[PDB]
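S.K.: Quick one: this structure, given as structure tokens, is what I'll be asking you about.
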Amino acid sequence: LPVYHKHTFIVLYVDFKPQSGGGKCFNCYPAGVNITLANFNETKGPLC
Amino acid sequence: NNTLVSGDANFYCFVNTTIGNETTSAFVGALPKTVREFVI
Amino acid sequence: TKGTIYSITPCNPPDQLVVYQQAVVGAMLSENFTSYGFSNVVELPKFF
Ligand SMILES: *[C@@H]1O[C@H](CO)[C@@H](O[C@@H]2O[C@H](CO)[C@@H](O)[C@H](O)[C@H]2NC(C)=O)[C@H](O)[C@H]1NC(C)=O
Ligand SMILES: *[C@@H]1O[C@H](CO)[C@@H](O)[C@H](O)[C@H]1NC(C)=O
Ligand SMILES: *[C@@H]1O[C@H](CO)[C@@H](O)[C@H](O)[C@H]1NC(C)=O
Ligand SMILES: *[C@@H]1O[C@H](CO)[C@@H](O)[C@H](O)[C@H]1NC(C)=O
């Protein structure tokens, strides 16, 4: 049905970037850390 | 009826809903060629 | 937009074929076309 589209973009930024992981461990989550998407609220009410 | 968004008081229909002192603009999108009945 | 309407026919309706002496011969179809290597498509009541 034609309705003038108003968009919403949900995007997530996984940045695993470990220090190779072949010398000691890859599944040890090194520099695994922040993976997040801009939509989080300080109150952090669920974003619908 | 007219092309301009204001048009006359290519057909563009805008439905705008305002709550309290805030005014918002909405998009009609599809416009029927002919409507024979209306229900609410 | 206007009022035209369109039907949605399925792509591949089942076809009825015949076999005799361990080889295929003849075929009941729906389209006025020679799908297989058969050289004639005799139109007949209720089917081709
Ligand atoms: C059905 O008829 C066709 C032609 O009317 C026959 O076709 C020949 O088949 C050979 C073997 O594949 C091909 O090398 C020729 O090029 C075909 N000729 C044409 C004109 O296509 C086919 O053999 C017949 N089959 C049966 C079971 O009757
Ligand atoms: C997420 O983490 C990466 C690396 O830890 C960092 O570059 C980025 O600034 C962080 N925040 C966001 C919103 O991507
Ligand atoms: C659409 O909303 C704007 C802003 O509130 C208003 O100026 C305009 O008159 C509205 N369009 C109508 C009522 O057709
Ligand atoms: C069926 O195909 C034959 C092949 O020549 C053609 O002459 C005839 O007009 C066609 N009939 C229909 C209804 O498509």
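The numbers used for chain A are those of Swiss-Prot, and the residues that appear cover 293-340, in sequence.
Just so you know, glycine gets a Cβ as well, placed from its N, Cα and C.
For reference, Swiss-Prot lists these features for the protein:
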VARIANT   A:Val295 to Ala  In strain: Isolate LRI 281
VARIANT   A:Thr300 to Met  In strain: Isolate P100E
VARIANT   A:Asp307 to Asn  In strain: Isolate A162
VARIANT   A:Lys336 to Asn  In strain: Isolate LRI 281
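I'd like these features described in context: how deep, what's nearby, how far apart.
M.R.: Counting every protein chain shown, the number of other Cβ atoms lying within 10 Å of the Cβ of A:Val295 (variant position) is 10.
A coil conformation is recorded for A:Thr300 (variant position) in the three-state DSSP classification, outside any helix or strand.
Annotation note: A:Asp307 (variant position) sits in a coil segment as assigned by DSSP. Within the same chain, residues at least 6 positions away in sequence whose Cβ sits under 8 Å from that of A:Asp307 (variant position) are A:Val325, A:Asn326, A:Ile327.
Cβ neighbours within 10 Å of A:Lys336 (variant position), excluding its own Cβ and spanning all shown chains: 7.
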S.K.: Just checking: which of the variant positions A:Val295, A:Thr300, A:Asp307, A:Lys336 have a C-beta under 6 Å from ligand 4?
M.R.: none
S.K.: Taking chain B as the partner, extract the variant positions from A:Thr300, A:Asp307, A:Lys336 whose Cβ is under 8 Å from a partner Cβ; order them by sequence and answer 'none' if none remain.
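M.R.: Cβ contacts with B: none found.
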